[PDB]
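A.B. asks: Sharing a structure below in structure tokens format, with a few things to ask.
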Amino acid sequence: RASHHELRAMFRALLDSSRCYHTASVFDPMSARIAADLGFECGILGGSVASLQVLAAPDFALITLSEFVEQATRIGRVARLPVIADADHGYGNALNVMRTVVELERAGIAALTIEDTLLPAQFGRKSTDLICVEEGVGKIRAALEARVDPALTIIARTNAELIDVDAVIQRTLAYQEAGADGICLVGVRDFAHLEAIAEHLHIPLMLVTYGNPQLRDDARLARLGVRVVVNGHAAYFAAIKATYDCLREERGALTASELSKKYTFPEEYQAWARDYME
Amino acid sequence: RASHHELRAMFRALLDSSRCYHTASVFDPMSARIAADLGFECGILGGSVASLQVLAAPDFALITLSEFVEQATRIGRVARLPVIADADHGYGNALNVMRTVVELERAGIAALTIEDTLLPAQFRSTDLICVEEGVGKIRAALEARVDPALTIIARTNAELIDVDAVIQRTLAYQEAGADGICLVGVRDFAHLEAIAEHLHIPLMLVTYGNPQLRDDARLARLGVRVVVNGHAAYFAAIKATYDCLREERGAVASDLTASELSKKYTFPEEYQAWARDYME
Amino acid sequence: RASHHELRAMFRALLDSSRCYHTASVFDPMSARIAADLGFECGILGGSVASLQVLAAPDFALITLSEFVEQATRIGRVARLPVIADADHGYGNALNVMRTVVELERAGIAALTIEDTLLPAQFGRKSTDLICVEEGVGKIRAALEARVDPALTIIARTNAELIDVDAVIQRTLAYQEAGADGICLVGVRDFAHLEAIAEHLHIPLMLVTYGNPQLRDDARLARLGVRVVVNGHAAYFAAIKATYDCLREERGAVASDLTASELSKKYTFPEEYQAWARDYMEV
Amino acid sequence: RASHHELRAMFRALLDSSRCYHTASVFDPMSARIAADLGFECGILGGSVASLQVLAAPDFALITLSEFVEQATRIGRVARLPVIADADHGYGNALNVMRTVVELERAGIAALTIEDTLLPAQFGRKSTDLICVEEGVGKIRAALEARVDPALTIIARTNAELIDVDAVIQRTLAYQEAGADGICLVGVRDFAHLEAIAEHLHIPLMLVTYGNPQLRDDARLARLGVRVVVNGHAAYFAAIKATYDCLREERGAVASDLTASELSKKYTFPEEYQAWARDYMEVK
Ligand SMILES: O=C([O-])C(=O)[O-]
Ligand SMILES: O=C([O-])C(=O)[O-]
Ligand SMILES: O=C([O-])C(=O)[O-]
Ligand SMILES: O=C([O-])C(=O)[O-]
Ligand SMILES: [Mg+2]
Ligand SMILES: [Mg+2]
Ligand SMILES: [Mg+2]
Ligand SMILES: [Mg+2]
């Protein structure tokens, strides 16, 4: 019964509240139904999980925009809670970002992130790098132009592990001024790190913590402007382990995250990158 | 490194052997990779698991042929064991059948089954199309084939119709040139034995863990090469996802089995309500 | 600028005018942009043409719902005029009909037709018959239930050619009863025929005439309640002929004397599909 | 009748002959059926034409690999002549190239081109810049590794317009050494330009000429190793103009003055895409 637009209103309501919320990992229609049934307030479609499902591949931007959108569209037919799409770098330059936004808003997603990582991996650079802030600003501005339903939330994402706090403040302030509805940060260490970045932000914050034990004080998160916390996709690795255990028993022939990692053939992709990209 | 054609050769080799093999449930790339790691000889992409994956929907012919093919294509990019696709009734009449063969063969599947169930549910029951129509769908499938190593398997339902009629159909399909026969609903080694008698092509059983059919040396002797135990591996995954999120939430979780859980999130009463409302 | 919802308001606003409208054939992004630039009020995405573009195939329900929705989706990204999708039989029973509406409404189309033709062609029966009126009413009800944006127009279509006029009036009334926003008619012979049918409908009418000279009168049509007229897909066949003639001239080959419709039919390989239908679908 | 594999052998036999062949523009199943009926030896699916068909958009790498592949798949269900796919840069880095080859091969294409253009366009940087030759070699070697059917023809494409002859010579030799099956060249000026680049190649050449009148001589081209000429995608433009002409006369509008190509460009909304590039991809 909630439409794509109504789901966007619900998400905005979470953001205007004075609490933060932990996302359920929602990657397909079954998991979306599960999350809603357990009473989760919002979910997240991760780019990493889409890449496991479509391709059994590492999180290397191998999936195409169409493939990511098919995943989102399948979730959008059944989702009764608002779903955030991790939309990587927008699948190209700022013109590709427009299309990312059109496709995902139509798929029925409640909110999406665009991040300023230089993707896909560059020739010879075994470093993960960020695009210049000027490019990043144009991508956020491009995303906001492409939006049709103004209830859609556009979250600018950056990586605070890569760069120093003063560059994170600079970029995130620039994205706020560009019109971002929220700021998403990955790589934040602890509360001192967070307070330094949160100080000059007045739009809601989204945190990708991957179960960081030094960011478990939710009351403190919320009063620093954090509304959404993402801990990762254990629920997907648990499904992979279950499938394996069942088949292994049927046959008579590693943790869950190690098992999921193994089936991405990381060594094969690592050999290709060495042989063709360095 | 094995091509789509080589996997067809490997599957034919199993059918020519003296043994019968038990499929792994293979519904996506991760599962295809797990099945091969575990040493399975062949895999099976069931229409019902595609329906849960794409739609969280019951096994009601709701997925389009393109969706079903998308699932098969994703598998074909990684599969190192031959995989059988359950292709339902071939997604329409005999001319639609030719498209399903073309689509699934290109996606890289090793064998497919075409069943004579009248799908989708007619405005009735689980009926069967006439034997003449079924023969013509099989001849059409075999025509549509390009790679001759591709195995075309003709499927019928034995649970309902009397064994004469099953003997009747399956003989006609054998006559029409099918590479093998797929049987669902066989009761026991006696019932198998009857249908098996006048057949010289490989047999495939969808038993669903039927306890009365567990002798592999004996199924083989009778001409069975492939046994499909079901899709518990898929339910395990749903349960596991549910359990992890339920723990994360601090909610207090069901006492449903992996299968009752899977069925629940298929919303079967909505679909049952719509059928009663719009198709009665 | 105009959103999928605003296009639906425009289409509703046409159906509530006292005027008749002639569709442009809108089959892809470029044709949609052409048709808007020319001032057309609405377009139609025909299933026959989707089948030409996707498959080079006759109009035999060979294309999948997904393929058809992909065509609608492409159009939806550019369309500044409202577009009607010919959704054939809803790609299955009433359960499939519901998916058909969900998919096409999400694609962005302003209106869609569900017809009561028995599809795909069934075994033995060399003619193409209609589902019983009750399966028809169940289909139409399921379509309306599946709709989310109430501004989406759901149109019930039937064939006024084979079955006698009374059987027709019966079907249309039941559809109108069932809650259809409009009726679509194929194979109306003439105004005598139309008037019989128009008489006890009060919901907007749409006509697929195929150029029928007996129905050429717009003021009259509108007074009878017709709001949309589909003349066909000549603009697609013109594209086929232009591609043929350009390549023929680059090659240095002799001219063909087939017309644009003739060339388009030829490239569907109709004889091949016929041999298969005789070989595999007749006793 | 001809399988995807059989089509590749037919393509290879063109390459092995002593003649140059002119592609038909083949962008969907009806056009593939037309080209075959007319007796064309081979066809070409242009990425530019895919962008017009899927998006009504200019050739700006806006189409996804999945969209390109769907176009190529439609064609592959009916093609009776070998079709070359213009695969742009492989839709990302060398690892994306692998997937490009996988998808188009399975689609049933006879041959594909991978170009060393830096794509998509860079924030301010320059839309026609090339990647370094080392990255180009890695992309070519990745395509060749990704190939399953050995009959598939893999062509390394470069742009001779803006870089110097010695640089084209360097890149083409290195793609030849990397094992490319052919070399495709866009932006060749004339026979002297061509002769310099052709001189140290021994694999078949493909030329994208865009009607360049300084390169019209089949015998003379074939003697330099040219096997395939792509003259452009006029046949698509003609199909657009025909649709325009038909609806406009249906409407009662005045006849258009614009050529087929002018009218096709108009409906890509070039000014809109240009304004967006200005506003979002240039320093403020
Ligand atoms: O890709 C992911 O899973 C993410 O960034 O959350
Ligand atoms: O649908 C299924 O899962 C089957 O028949 O194996
Ligand atoms: O398919 C068509 O073109 C129609 O029914 O209008
Ligand atoms: O894109 C094109 O049309 C080409 O590169 O030939
Ligand atoms: Mg991610
Ligand atoms: Mg099944
Ligand atoms: Mg139609
Ligand atoms: Mg190109």
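Chain C residue numbers are taken from Swiss-Prot; in order, the displayed residues are 3-285.
Determined by X-ray crystallography, 1.9 Å, according to the entry header.
The backbone N, Cα and C atoms fix where each Cβ goes, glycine too.
When I checked Swiss-Prot for this same protein, it listed these features:
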| type | residues | note |
| --- | --- | --- |
| BINDING | C:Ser50, C:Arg159, C:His235 | substrate binding site |
| BINDING | C:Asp88 | Mg(2+) binding site |
| MUTAGEN | C:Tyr212 to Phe | 25-fold increase in substrate affinity and 23-fold decrease in activity |
| MUTAGEN | C:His235 to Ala | 2-fold increase in substrate affinity and 15-fold decrease in activity |
| MUTAGEN | C:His235 to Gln | No change in substrate affinity and 3-fold decrease in activity |
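Where in this structure would I find these features, and how exposed are they?
C.D. replies: For C:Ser50 (substrate binding site), the number of other Cβ atoms no farther than 10 Å from its own Cβ, over all displayed protein chains, is 18.
C:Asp88 (Mg(2+) binding site) falls within a strand when secondary structure is assigned with DSSP. Here C:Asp88 (Mg(2+) binding site) comes close to C:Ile46, C:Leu47, C:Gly48, C:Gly49, C:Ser50, C:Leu114, C:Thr115: these same-chain residues lie at least six apart in sequence, with C-beta atoms under 8 angstroms from its C-beta.
In the three-state DSSP classification, C:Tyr212 (mutagenesis position) falls within coil.
Long-range Cβ neighbours of C:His235 (mutagenesis position) (same chain, at least 6 residues apart, Cβ-Cβ under 8 Å): C:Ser27, C:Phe29, C:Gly48, C:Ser50, C:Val51.
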A.B. asks: Between C:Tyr212 (mutagenesis position) and C:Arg159 (substrate binding site), how many Å separate their Cα atoms?
C.D. replies: 15
A.B. asks: Taking ligand 7 as the reference and 6 angstroms as the Cβ limit (strictly under), which recorded positions among C:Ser50, C:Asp88, C:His235 are close?
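C.D. replies: The recorded positions passing the 6 Å Cβ test are C:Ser50, C:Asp88.
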A.B. asks: In three-state terms from DSSP, label C:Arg159 (substrate binding site) for me.
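C.D. replies: It is in a strand.
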A.B. asks: According to DSSP, collapsed to three classes, what secondary structure does C:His235 (mutagenesis position) have?
C.D. replies: coil
A.B. asks: Under DSSP, is C:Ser50 (substrate binding site) part of a helix or a strand, or is it coil?
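C.D. replies: The three-state answer is helix.
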A.B. asks: What are the non-local neighbours of C:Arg159 (substrate binding site), defined as same-chain residues 6+ apart in sequence with CB under 8 A from its CB?
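C.D. replies: Those within reach of C:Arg159 (substrate binding site), by Cβ under 8 Å and sequence separation of 6 or more, are C:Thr115, C:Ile116, C:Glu117, C:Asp118, C:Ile185, C:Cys186, C:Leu187, C:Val188, C:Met208, C:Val210.
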A.B. asks: Could you measure the widest C-alpha to C-alpha distance across C:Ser50, C:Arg159, C:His235, the residues recorded as binding substrate, and give it to a whole number of angstrom?
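C.D. replies: Max Cα-Cα spread across the substrate binders: 18 Å.
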